[PDB]
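Chemist: Below you'll find the structure I mean.
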Amino acid sequence: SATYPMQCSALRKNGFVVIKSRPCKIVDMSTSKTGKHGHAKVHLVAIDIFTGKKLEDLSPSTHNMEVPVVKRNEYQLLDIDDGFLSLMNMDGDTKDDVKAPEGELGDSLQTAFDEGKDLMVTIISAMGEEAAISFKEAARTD
Amino acid sequence: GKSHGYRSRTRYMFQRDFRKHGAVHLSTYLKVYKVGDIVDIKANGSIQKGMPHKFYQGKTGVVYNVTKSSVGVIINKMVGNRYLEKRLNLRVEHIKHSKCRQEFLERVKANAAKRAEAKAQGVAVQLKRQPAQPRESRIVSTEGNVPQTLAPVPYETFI
Amino acid sequence: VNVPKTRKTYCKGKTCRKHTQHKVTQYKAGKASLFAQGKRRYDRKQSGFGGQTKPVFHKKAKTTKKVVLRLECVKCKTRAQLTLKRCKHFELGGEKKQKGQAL
Amino acid sequence: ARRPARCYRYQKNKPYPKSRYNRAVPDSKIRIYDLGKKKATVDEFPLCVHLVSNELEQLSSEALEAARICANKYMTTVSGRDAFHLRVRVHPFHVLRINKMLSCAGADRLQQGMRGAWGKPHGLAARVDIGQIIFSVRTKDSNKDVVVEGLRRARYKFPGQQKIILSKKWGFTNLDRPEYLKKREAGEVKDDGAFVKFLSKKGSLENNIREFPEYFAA
Amino acid sequence: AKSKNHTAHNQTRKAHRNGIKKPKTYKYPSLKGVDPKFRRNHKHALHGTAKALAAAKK
RNA sequence: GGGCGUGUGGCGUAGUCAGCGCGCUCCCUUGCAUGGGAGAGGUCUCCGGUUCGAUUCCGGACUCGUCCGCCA
RNA sequence: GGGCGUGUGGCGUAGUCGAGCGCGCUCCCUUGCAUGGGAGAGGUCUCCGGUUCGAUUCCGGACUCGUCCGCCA
RNA sequence: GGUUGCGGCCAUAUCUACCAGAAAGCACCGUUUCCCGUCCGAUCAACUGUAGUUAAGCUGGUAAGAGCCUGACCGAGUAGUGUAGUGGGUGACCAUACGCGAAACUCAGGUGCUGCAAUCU
RNA sequence: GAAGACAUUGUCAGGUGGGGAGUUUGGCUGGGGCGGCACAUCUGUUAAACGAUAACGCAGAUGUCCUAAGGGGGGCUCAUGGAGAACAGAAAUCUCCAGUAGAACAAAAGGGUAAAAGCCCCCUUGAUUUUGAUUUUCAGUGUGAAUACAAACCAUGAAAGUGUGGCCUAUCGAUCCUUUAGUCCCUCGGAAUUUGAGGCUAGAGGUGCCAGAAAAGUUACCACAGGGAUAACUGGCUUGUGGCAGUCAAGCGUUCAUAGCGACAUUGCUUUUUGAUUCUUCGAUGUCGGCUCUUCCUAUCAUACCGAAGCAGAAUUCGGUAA
RNA sequence: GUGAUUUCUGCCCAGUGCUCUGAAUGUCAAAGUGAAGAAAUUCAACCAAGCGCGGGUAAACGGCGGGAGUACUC
RNA sequence: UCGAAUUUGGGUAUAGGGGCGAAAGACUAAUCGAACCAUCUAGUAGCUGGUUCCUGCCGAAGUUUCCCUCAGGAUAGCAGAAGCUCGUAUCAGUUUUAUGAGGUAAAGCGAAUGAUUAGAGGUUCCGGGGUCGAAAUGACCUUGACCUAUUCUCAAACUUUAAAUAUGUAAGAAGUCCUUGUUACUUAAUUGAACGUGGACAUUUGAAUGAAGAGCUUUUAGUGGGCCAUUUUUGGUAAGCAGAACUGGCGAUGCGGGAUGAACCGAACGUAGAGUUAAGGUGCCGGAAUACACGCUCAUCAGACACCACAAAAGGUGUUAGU
Ligand SMILES: [Zn+2]
């Protein structure tokens, strides 16, 4: 399956959750007892990985929250044209479906490709939507 | 939690033995079982197929079915307040003939031989077994066997 | 896991009755039709006032599904199904494991 | 901070050695087991005296250490540091557990009682039997009165009842005094670092002649 | 409110009240579980034996 | 008392069974702005186990920061 | 009340059993919006005993200070 | 009785170090055209039984040999244990009654037996 | 006058809507809550040598992984140690010897395995079809897992044979609904054809609280049925902890074990500490402290009479009879 | 909402609300439109408000941290 | 507090999820965190209480499995009733004989795994510290490793060995032997497999003891909180604590004894008479020897009977007997 359930108390920091059908990454967790007799409630503060928005939800601790599958994958650039990166996989597979980043990451990547470094791109998959998060340079195998 | 698997608590029961591990000798494959034979069940840990359950280890039963590599055996199992009939398909490495049955058949044939030979005279055959009777009168002599007097020994440390 | 795209297996297609070649796919469920009797009964029951009238499942526990291979005989086009055990990763593309080569 | 020994006097549990299921025990307090002139030869010290139990109980390693120090100190003060050989013939292998309860006021607010009351290791003890030797000392016949008094001083540190028995054996061996004498007049004994190796009628004659030559020198 | 978990007390007394009857054995036990190739021939063998005995004592 | 997190070169940290950036110190290049290249620098908190191999997998220990310890 | 750790020159602070630096100011030299430089003084290493050959250093005790946990319904 | 082929029980048969082996049989041994397999006719494959040798394999013997096997009134009726007592003892534990009964140790002996077929001074 | 086929009104449809309505808000548990999962399972042990056997007992593990890590066949022998060979050393590759497994077999543990069940190579799909029987758990129900056959059709090998997934013991899921495969068979009931729908046989989509409800809190404004099956007092058992007392004597005390003390050990007593437990009380035994008042205990602070001193006197310390 | 007078009411619009005369295909009902079909029907395009994007707002609910150097600075 | 945001009469308005409230969840006819009246309504309750005559006979369970199951049910077990088919057996909480199976108690570690004390002899291209050495893969000592032969002590999750007690099967007529019929199974083959025909072997017909009738079926009650004692045993310092195994009890049970007491000892019960006893006793209470015999003990806290209602370490020219 694309996504799998988990418990709120089983969740911990720097883990992925589904909040309002968005892949989110937790920055804050806090548990407070509801009433003296009652079970504690978990208040979760998380950041969407793709959009960067801050989303929070509180739930019972025993409640089950949905968790996405996030895969980070490593590729080499071939060209940046029309806002669409062209990447090259190990064993020689090529994809052009990735859109170029639109922020300061995209600006730095564009300048780095213009001045000619060999750039290593990390793109993540979660719940059927695809994006690029970071780039490095290959220190060896020039 | 608790654990009651199929081979739970079978450690020393299904160890092989000391210094007779390895492959099994060919007498167990050359032995012949017929329907109605009485067999003892002792599992061989070297053979994992056709294994009996740990309840039937050391149990004795009757053959009711003969197939290519296995034998069907009938055991009586106490369940609650009665015995139930259990049918087991066991490979022939896990069974051997019961020796008490062949001893009893030897008694049957020797007993019939005694009855047949003594029927020609009518000498009160007395064919039933009898248990250990009390030993009868005897005279023990002291020729070279004069009694030796014994006494209790005093106490010592002995360390 | 990895499963090859073809398989020689038994075909009970009333003309083969033997092992023939089969092309394998993965089973997909297909869209739930309207005008199925349970769907019509559910729509009729849900119409009106009363709110939700049937249970909706929440306490999901499995993370995997059993995969089902759809075998299709190449001679007489008859189809078979067979299920496998639970696997997190599945592929039909045959990239065979090779032994004495580097990491 | 240590419980009294009456809480662990009796052999109430199965033996609980340090193993790969314990993995966290305190080390024993007794560490030295052979003392006095431990490098002495076998015929230096013919007389042997035993401190032997009359109880079936557990002796603490702390009590073993205290009795060892007491007997050693007394005998080295009255008779010299190298006039005896003392050997502690028990080893603490049983591990004692404690289910530690809080001694605070209002502890029941956070105690949980007897739930999950499996203990933690805190000590080591040696399980002895009826007629089992705790202490064994070998010395000359001129030190009998001081080794009996040393064992009698050491007996106060032990719970239960112990007896002081003068053994009929030669030293730390297992033969009697005249048996060892009639064995050592022949060459069929040969000394080791502290003990002695004996001749047997079995084995290869070449090895039996490179060792033990004086007996075959008949 | 904990309670007793399990015991086997009184169970053998309850069994031995009117208990431990051995199962009734019969001539001609059931042939279920016996090998079908054996039973398929055994049917024809008994059929031929019955026909021969009927022709003998007809 | 119990639970959770924490230690990576000075800092930020990332990670597959030790990388850069900014610091540091040199060298080179060219402003309006610079940039580049070298090095010295890390027992991945520590100690074990597992594993071909462990930052990574596990166990134990230390430090620090948190959160609970309530009804009578 | 109990536990744990702490104690260095006028001040702060470094100490593997063989008391240094910085700050205050003593003097001299040297200077507007007042500096710098050079030689100074300064300890019973909290105290008392033992070990050593000699304890800041090791150990035991005492004093002092700082943390932590503790009464009732 | 020796040897070979196929065995059964699977150390009384194994291991260490020496010694001996008539005859026959095994064995080492000679060769690479063909079948076949290797980096390598070393193993495996094929050919010759010729050129040779008991050196080895194998078999047997030796050793106050290691191991293993058997037995003992050897330890020892010991340890342990079923049953009993308004038995002893503060207890820990221990005696007795009616029964069952070890292991280590010590000592003594032994070191393959045998089935089917073939063949041999 | 204004406005005008737009507002309004009617019916549907989307949004909003604690303003209001109805309802829910697991279990085990040395009381409940927090914690944990002992809630479905597996290995060793507790477990007392058939089997069965508990605790929030101990040490761990499971919700996976594998087209080979399945099936068949062939060849070979592993961990380790010793002795050698350029670069090459503690660890690179090669050679010999010893090597009962001290290695490996996906994972936890326990069994099993040496011309193999291990390592390498070759060929494959039996991880196939059809329904029965049996073993474990057990009500001799289900589910899961497994065993031996029958009837086919295959794989492999020279062949005997072996193979119905993983060397064995864990690795998982009812009714209703949807969907797929097969039969292309049965029915749509006034008679037909074609769509559509409904049936039969076998799978999948999942209930982990794992024989399977669709589910947030608070109440110090509170209510009812009950419970001493169950906590917060006293009392009772126990005495870890608290308090008090001994025995031994390495030392302190200038010298000197014991005038006075006394380490390392060890034997006790008490119920004025706090725990542990849950026996009594939940159709109620009034729950802190103080004031007032009586009596009892002695482990004696003072007073009486004494013994000892590191008791010259003075002051003091230790101890005895004594409440 | 705060609670006479006096004296002041600092910083923060990221969150939750509230609010725009902004910009306009992302989400996108019924009716209506188009295609296929023999029809039931299926599939698309188009698609109002509100969400989503972009602003404002704290006398709205609220909030007001760490590591170094020498109160101050980074 | 008392000249006003004053006090108050009468009239009038607001009515129950509604009113009114300078706000206390206050007031709304002694009723308010949702008034009162009637009806639905004899609402439901796995929860508490009660449940009405006698005698006779039989007579339990607190255990298995599943359940939002843990104060409840279902199911199996225990029990009663109705019997039915037969007439001494296709029996047995027992023993013997023969034959299996087991890994506990014990034992073992100069046997494997693991822990562990001490020396001895060796190994240095093959250790580390010192001293002598120009240095040296130098030397001399010392200390660590590894090997060899020993030595002391251990193991719930170690083991070569290995009990006792429990535990499977057999001790015939449904058996044994001889001969030959069937088959589509099987074999090279009337070879074998299974079931048969005909014939022979009978009261010692195949060990002991006892049988009280043996076998079979239907239906249904109550129960599904248990507790105690000896022995084995787990957690705990321990407990009149918590949790298991086998048996016997109490619950459900009176009687004699333990003064007294659910469980201990003895023994189980119709109504009476006589005799004899069990366990326990025989100074008096109190029925029964102030019996007999040999010793021991004198306590300025004697001692006096199992369960059981407590006492230890350490001492004593008290006294007695011993080595
Ligand atoms: Zn086909």
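The residues of chain A that appear here are 16-157 by Swiss-Prot count, in order.
Per deposition record, electron microscopy, 2.6 Å.
Each Cβ is built from the backbone N, Cα and C atoms, and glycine gets one as well.
I grabbed these lines from Swiss-Prot:
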MUTAGEN   A:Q22 to H  Temperature-sensitive growth phenotype; when associated with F-93. Reduced binding to the ribosome; when associated with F-93
MUTAGEN   A:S24 to P  Temperature-sensitive growth phenotype
MUTAGEN   A:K51 to R  Impairs association to the ribosome and cell growth. Reduced ability to promote CAT tailing in response to ribosome stalling
MUTAGEN   A:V57 to D  Temperature-sensitive growth phenotype
MUTAGEN   A:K69 to A  Reduced ability to promote CAT tailing in response to ribosome stalling
MUTAGEN   A:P83 to S or L  Temperature-sensitive growth phenotype. Lethal; when associated with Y-39 and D-118
MUTAGEN   A:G118 to D  Temperature-sensitive growth phenotype; when associated with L-116 or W-122 or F-140 or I-142. Lethal; when associated with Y-39 and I-66 or with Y-39 and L-83 or with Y-39 and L-116 or with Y-39 and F-140 or with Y-39 and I-142 or with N-120 and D-124
MUTAGEN   A:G118 to V  Temperature-sensitive growth phenotype; when associated with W-122
MUTAGEN   A:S149 to P  In ts1159; temperature-sensitive growth phenotype and impairs programmed ribosomal frameshifting. Impaired ability to promote efficient translation of polyproline-containing peptides that stall ribosomes
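Could you give the neighbours, burial and distances for every feature on this list?
Modeler: Listed in sequence order, A:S76, A:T77, A:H78, A:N79, A:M80 are the same-chain residues at least 6 apart in sequence whose CB falls under 8 Å from the CB of A:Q22 (mutagenesis position).
Taking the Cβ of A:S24 (mutagenesis position) as centre and 10 Å as the limit, one finds 14 other Cβ atoms among all the protein chains shown. A:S24 (mutagenesis position) carries neither a helix nor a strand DSSP state and counts as coil.
Sequence-distant neighbours of A:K51 (mutagenesis position) (same chain, 6+ residues apart, CB-CB distance under 8 A): none. DSSP assigns A:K51 (mutagenesis position) to coil, not to a helix or a strand.
Classification of A:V57 (mutagenesis position) by DSSP places it within a strand.
For A:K69 (mutagenesis position), other Cβ atoms within 10 Å of its Cβ number 11.
Remark: A:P83 (mutagenesis position) has A:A17, A:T18, A:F31, A:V32, A:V33, A:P38, A:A141, A:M142 as non-local neighbours, by Cβ distance under 8 Å and separation of at least 6 in sequence.
Counting only same-chain residues six or more apart in sequence, none has a Cβ lying under 8 angstroms from the Cβ of A:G118 (mutagenesis position).
In the three-state DSSP reading, A:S149 (mutagenesis position) counts as strand. Shown in sequence order, A:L120, A:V136, A:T137 are the residues of the chain, 6+ apart in sequence, with a C-beta less than 8 angstroms from the C-beta of A:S149 (mutagenesis position).
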Chemist: So, in DSSP terms, is A:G118 (mutagenesis position) helix, strand, or coil?
Modeler: coil
Chemist: By a simple count, how many Cβ atoms lie within 10 Å of the Cβ of A:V57 (mutagenesis position), its own Cβ left out?
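Modeler: Taking every protein chain into account, the count is 21.
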Chemist: Cα-Cα separation of A:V57 (mutagenesis position) and A:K69 (mutagenesis position), in Å?
Modeler: 17
Chemist: Can you give me the Cα-Cα distance between A:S24 (mutagenesis position) and A:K69 (mutagenesis position) in Å, rounded to a whole number?
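Modeler: One finds 20 Å between the Cα atoms of these residues.
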Chemist: Can you tell me whether DSSP puts A:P83 (mutagenesis position) in helix, strand or coil?
Modeler: strand
